[PDB]
Number of protein chains: 4
Amino acid sequence: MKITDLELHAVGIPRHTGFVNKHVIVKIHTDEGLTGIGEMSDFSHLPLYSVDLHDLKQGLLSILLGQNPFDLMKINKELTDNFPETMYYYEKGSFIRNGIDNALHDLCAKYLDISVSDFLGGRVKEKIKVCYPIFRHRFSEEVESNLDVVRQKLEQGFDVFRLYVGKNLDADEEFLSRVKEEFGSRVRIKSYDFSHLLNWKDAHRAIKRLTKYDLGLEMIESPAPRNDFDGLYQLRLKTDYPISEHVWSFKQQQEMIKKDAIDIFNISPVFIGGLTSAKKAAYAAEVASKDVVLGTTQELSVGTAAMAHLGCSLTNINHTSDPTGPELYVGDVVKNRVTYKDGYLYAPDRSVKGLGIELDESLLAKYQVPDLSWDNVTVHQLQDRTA
Amino acid sequence: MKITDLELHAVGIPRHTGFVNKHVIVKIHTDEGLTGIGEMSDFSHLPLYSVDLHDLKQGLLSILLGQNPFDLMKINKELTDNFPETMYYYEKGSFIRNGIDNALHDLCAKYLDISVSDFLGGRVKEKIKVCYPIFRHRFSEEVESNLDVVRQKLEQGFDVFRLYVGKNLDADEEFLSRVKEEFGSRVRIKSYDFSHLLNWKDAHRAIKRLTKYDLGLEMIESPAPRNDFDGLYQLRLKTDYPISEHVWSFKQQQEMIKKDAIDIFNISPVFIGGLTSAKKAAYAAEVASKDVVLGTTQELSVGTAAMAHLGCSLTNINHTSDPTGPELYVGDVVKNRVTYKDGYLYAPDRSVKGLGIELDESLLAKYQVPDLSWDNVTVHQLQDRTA
Amino acid sequence: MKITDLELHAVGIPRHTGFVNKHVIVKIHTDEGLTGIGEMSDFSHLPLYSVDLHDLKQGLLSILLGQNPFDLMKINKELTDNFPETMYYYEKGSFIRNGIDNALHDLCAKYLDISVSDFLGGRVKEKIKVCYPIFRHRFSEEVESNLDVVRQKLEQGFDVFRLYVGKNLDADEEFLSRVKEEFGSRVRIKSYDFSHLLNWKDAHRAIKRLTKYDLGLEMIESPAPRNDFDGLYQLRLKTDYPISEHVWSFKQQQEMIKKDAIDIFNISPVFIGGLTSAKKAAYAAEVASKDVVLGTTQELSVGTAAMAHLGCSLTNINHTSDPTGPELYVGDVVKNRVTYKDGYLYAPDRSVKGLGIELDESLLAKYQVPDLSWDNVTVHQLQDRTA
Amino acid sequence: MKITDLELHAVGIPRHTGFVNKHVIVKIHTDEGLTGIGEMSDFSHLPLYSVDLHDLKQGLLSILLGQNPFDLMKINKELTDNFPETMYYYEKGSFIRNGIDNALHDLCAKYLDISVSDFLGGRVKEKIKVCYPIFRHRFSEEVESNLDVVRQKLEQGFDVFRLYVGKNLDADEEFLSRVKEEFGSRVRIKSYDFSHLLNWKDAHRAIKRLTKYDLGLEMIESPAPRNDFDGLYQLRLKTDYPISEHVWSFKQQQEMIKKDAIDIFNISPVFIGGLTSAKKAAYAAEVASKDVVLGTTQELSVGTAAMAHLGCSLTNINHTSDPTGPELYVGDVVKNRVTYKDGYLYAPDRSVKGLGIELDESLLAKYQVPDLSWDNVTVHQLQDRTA
Ligand SMILES: [Mg+2]
Ligand SMILES: [Mg+2]
Ligand SMILES: [Mg+2]
Ligand SMILES: [Mg+2]
């Protein structure tokens, strides 16, 4: 059993918010004809440059060609050796490793005729509560529109959301006020995400005024600059609400643990390099008796299926998670998208081999994009995921 | 696919040193007729009391009955809930969880017709260098005999050993002197193990005089009392040689990491609760960029096969490990013991499904013991594994 | 005065060691016809992926178009906003910002008819002592060859070198022994560079044995993993020799200062984002009363000219620096390379406007490369700069 | 291009408050006839002794004679070597270095026929919000008068002020109450300045009662004794409002950074030694991701012009600054004072070469003073700037 070829299909898929993300669907071929599919999710984050996929294919084939897909530890080591962890939230090399590693999980699972679930430790639950995102307001005039989103998604079953805040505290507070005002306890906003936009003492003042509205608030996320472990700690000591932060590298996670800087570790395959790396981060968190939430970069059904399996295998997830990609994207690349019911992400059928997903070549062709080049976008738009 | 029954076979197997250990071979039965075998290795450690196996079977069946053997995360959680981690090196509950978890790995692997290796991440190497133990000298008159052991095992292929020290520094030094004297660089003693017998400043003085003899010394092990994280740290700062310590609980490992108390994490399934728990500890160590060595309690071929698979899957093992059970025990319970060649433990045939081991009912019956009751043994003998 | 267009010329230039690096020569055009030239130096470092220059041109033009080249603070802010600092040594976005910022310095200087020197604070000296690099030995058989290099460069005027160590301590020591042996005090090796390959306690042991040879040793560089501020500190407390480390981001530099983790801050434009960013790092170091050495990634004459001006403006450089690119590369892209005499890098003629360098279109065309795609190279080769 | 002579013109200029300050206007002459003008601002601060200007001219000429005005790094080094930093807020040597360095910027800019702005990094903005000062009340009877000042300056365009507090908390509170009472939200008091008069726990109690009045409060300044880094830290942890402190020396700034003692670094050329030193402090603050406010000692138009250019070049100024000298002084020494409109300090015309200011010899002669000798003044008056 050995890898013989690799395919990288770039796609451009807009969201209902109008923001257009580019992803790369991965295909790993073997000698026995079995193919694994994966996803390098959302390359549309800073820095403002793009990876050459023709070159990337050679590099990855160079690493993978002839390897036994079951040597995940070995292969992941070589992937990390060629794509070092950078201590940065959106390292494109992490998205790359993720697409390879999750495609390998698909490949291995299909080969054994089992669900990726049974290759990750099984099930602890069959679905995980998630939340729909309301992107940050920079102006008060954006509030009304986001209120329609709440009203609309709530009707479709999502009773839990999360709010990106920090750029205009007045608009943030206005939105929260309007929500409480109109839906009362019908809607919950499980977290206010600062996206590392504020220094901790500034986050502290903002947290203090935003938490006047507690609609089932579960955590405050990224309330300090990237890698400001000490800032996170001081803030963790000053706020009653749990402090969550994303895990984008092992070194960074080690440091937050040593400093006891946070309460909840937001782990998501795409930012840490894949399912193999996510399990490592998750287990490190378990060993440290730390809570975990399944974060997201908002991925397509292939990626969401992968994280769904992993998510339903974790025993230390006691809060609402964030993957709602398929609901946010107007398009997708599979025959049947992962399912969301009542604000819950369902783990794919445990009977279906592999990821429990199937590619739709017509959709691939439809959303096909020549490369990962950027479009006219502003820094603010990239940070807020707006258009 | 569901568990229907459980069997616990107690065996008494003496070592060439004369010390007699009791183990429990595990059998987990399923509805589809597939059975997984495991090992609760070496119950012959303090405290001086024994577990009732009739009662234990009911308790474990109570947890396992009807469960899907693939729900390792779920099952391990319940096992931990019923057998809490105690922060003690020889918690018998850990040996118990270990036998269940490794039998589950055997069961799952057999079911998918693959080697436990392919269920643990694959292979990074095919064998791991190990060392033969020379138990501690309490009197100078024990030296000559242990020299015969070195001479004899060296001839059989083991060129690396490890020495338990601390009770009689004169005898320790005498042995080391005699070895260097007779074998020169032909034999290596990769570590001096204090077994937590000394307070750190005492270990420091002992380390200082013992390290006059460096026959390829790789680490100093357990040079501080159990759980003395600060003592380990101070000592780690005063010694050039790496400091290794056993991982017997997640809380304990978390603390050694936060304090950066050691250089090498000695991880072994039996002391942490099984393959699932060992992978967690191993990954926590990887996330912390810490070195790892595969420790041991000296197990039979069933247990050694399990650790062998795990060992050959780890990427952060850069020193000599310790599992040499089958070489130390006069007896075993399998048709073909795991193989040792040139001081290397070979991972079982990757083609053979499961653990790659086969029980020999005649041997089970031969070494069969009514229970895990103790024999006339002294505290010193239990700490040193002597007779 | 405003920017109207941008040009990115990729070149492939091999070294005498055989390693082939790819660089990008930058041209920023203005409405008044004045053009500034810059250099995005050495993209041939991990991670193993490449940036699309067609896309990059649009992104950068998007930021620069219409801007007044004199608004360095403003422009650098926007550059950082689009290419966030990642806490990683070889962030390609940093190389990119560097090429833009140094071309802007060239543009502004030419506009005022002055040397970039007079735009950076003037001169403190006219030349800076540098050292020629001897790349790391992985095998003893590589020693003889590197000895020829020493003998040969020494004859050409370089009496100071630096050695990359860490992978084969025996070969390192062998080389050092042979040098001392053959040249006595004629040659100096100002530093042993570990390239973050070892954990600090391991570096400590290595440092201890390598420093048996002190041929004018000035510093130990990168003796701890990337961003291991605490490891650097502990080591700084255990070694008499100064500890130097590269500055690859402001956050990272801030942390090393707060922890007093090192003795010498190795600052180089290419890794921190340009001359503007390097001055900031340099001034931060001055405010902290910390020593500074001008590091390097080994750049062409355009980049070397830029760093030369900056280097001769600093008052806190009291050790030998590292930029010897033009001596290491078989080719270059200018009419007259920067000059090295007696192991000193000379700052370009202070009378010549701009960088004091001139592009040679024929050379640009000669070493022209279609893109920044990778060639068959190994991880080891990328870390050691060998072929 | 070389310096040939120096002139120091002492002037005495009273404020509308009646306090009389002495300044020294600087003139640096060159061989090519180009002259740079500068300002050693406000010598009227403790300690109670004065510098001999005849002697000072010899000393400075001794340092400057024959030097190339463009060697700012070199010259500033020599200036610091002759006028060491003392860790004291009002070190007269700092005022001296400032006048020389800013005159050198004027000289260099004129020489290149550009604005000092284009010699400091360009523009990030064209004006900076500033505040008018209300000096501290020692008695309740001083309140009414200061209320007239608010009412009057507000009418002239200044809607933001700052209040010096600490000696009579009752009068402080009375003033604040009266302001809120009469102007509501029309006037803002961006900061309460303690002038290091109180120990931190005392400042904490005072802060607690004064902040009952929040008229757009932006920061609490100098709430701890001079150089009490630990006191600033403890207080920074107990107050929600940002803590700002002046930067009077590199060593002091380094220490506040290492201890993370404050939120806002108040940087002003006069207290740190000039534009060159201010940029260093500013960049150190940028590298540390710390906020900055342009402080002041209240300077004439020459000095205010200099700081204006620097201020409009900084990217990390996100609060209201303090330079309002020309509005506070009844007299000045230029043909056209820097302009203030709507509480904003405007950067001098970017088209005018140099500082964008012109000396008025008649005014120099008018406010001419024989020396910097003191007049009958009390300690309280010197601390509060009252008469
Ligand atoms: Mg995303
Ligand atoms: Mg044992
Ligand atoms: Mg380089
Ligand atoms: Mg003053």
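Numbering starts at 1 and runs along the chain as displayed.
Method of determination (from the header): X-ray crystallography, 2.2 Å.
Cβ from N, Cα, C; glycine included.
For reference, Swiss-Prot has these:
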- D:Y90: active site, proton donor (ACT_SITE)
- D:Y164: active site, proton acceptor (ACT_SITE)
- D:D42, D:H45, D:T297: Mg(2+) 1 binding site (BINDING)
- D:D193, D:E221, D:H246: Mg(2+) 2 binding site (BINDING)
- D:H45 to Q: Loss of activity (MUTAGEN)
- D:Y90 to F: 3550-fold reduction in catalytic efficiency (MUTAGEN)
- D:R162 to N: 17000-fold reduction in catalytic efficiency (MUTAGEN)
- D:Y164 to F: Loss of activity (MUTAGEN)
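Here the features listed in Swiss-Prot are placed on the structure.
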residue: D:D42; record: Mg(2+) 1 binding site; DSSP class: coil
residue: D:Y90; record: mutagenesis position; DSSP class: coil
residue: D:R162; record: mutagenesis position; DSSP class: strand
residue: D:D193; record: Mg(2+) 2 binding site; DSSP class: strand
residue: D:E221; record: Mg(2+) 2 binding site; DSSP class: strand
residue: D:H246; record: Mg(2+) 2 binding site; DSSP class: strand
residue: D:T297; record: Mg(2+) 1 binding site; DSSP class: coil
Contacting recorded positions, sequence order - D:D42, D:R162, D:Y164, D:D193, D:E221, D:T297 vs ligand 4, Cβ under 6 Å: D:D42, D:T297
Integer Cα-Cα distance in angstrom, D:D42 (Mg(2+) 1 binding site) to D:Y90 (mutagenesis position): 10
C-beta crowding around D:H45 (mutagenesis position), within 10 angstroms: 18
From recorded positions D:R162, D:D193, D:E221, D:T297, the one whose Cα lies nearest D:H45 (mutagenesis position): D:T297
Close recorded positions near D:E221 (Mg(2+) 2 binding site), where close means Cα within 10 Å, chosen from D:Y90, D:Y164, D:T297: D:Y164
Same chain, 6+ residues apart, C-beta under 8 Å of the C-beta of D:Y164 (mutagenesis position), given in sequence order: D:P133, D:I134, D:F135, D:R136, D:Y192, D:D193, D:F194, D:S195, D:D384
Neighbours of D:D193, D:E221, D:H246 excl. site residues, C-beta within 8 Å of centre, Mg(2+) 2: D:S191, D:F194, D:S195, D:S222, D:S244, D:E245, D:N266, D:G295
Entry from the binding-site residues list D:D42, D:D193, D:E221 having the most other CB atoms no farther than 10 A: D:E221
Cβ-based neighbourhood (8 Å from the centroid) of the Mg(2+) 1 site, residues D:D42, D:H45, D:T297 excluded: D:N21, D:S41, D:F43, D:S44, D:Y90, D:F95, D:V270, D:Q298
Residues near D:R162 (mutagenesis position) in space but at least six apart in sequence (CB under 8 A): D:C131, D:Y132, D:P133, D:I134, D:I189, D:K190, D:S191, D:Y192, D:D193, D:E221, D:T320, D:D322
Neighbourhood of D:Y90 (mutagenesis position), C-beta criterion under 8 angstroms, separation at least six: D:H45, D:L46, D:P47, D:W248, D:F271
Separation of alpha carbons, D:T297 (Mg(2+) 1 binding site) and D:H246 (Mg(2+) 2 binding site) (Å): 11
Subset of D:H45, D:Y90, D:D193, D:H246, D:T297 (recorded positions) with C-beta under 8 Å from chain B: none
Sequence-distant neighbours of D:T297 (Mg(2+) 1 binding site) in its chain (C-beta under 8 A, six or more apart): D:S41, D:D42, D:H45, D:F95, D:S268, D:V270, D:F271
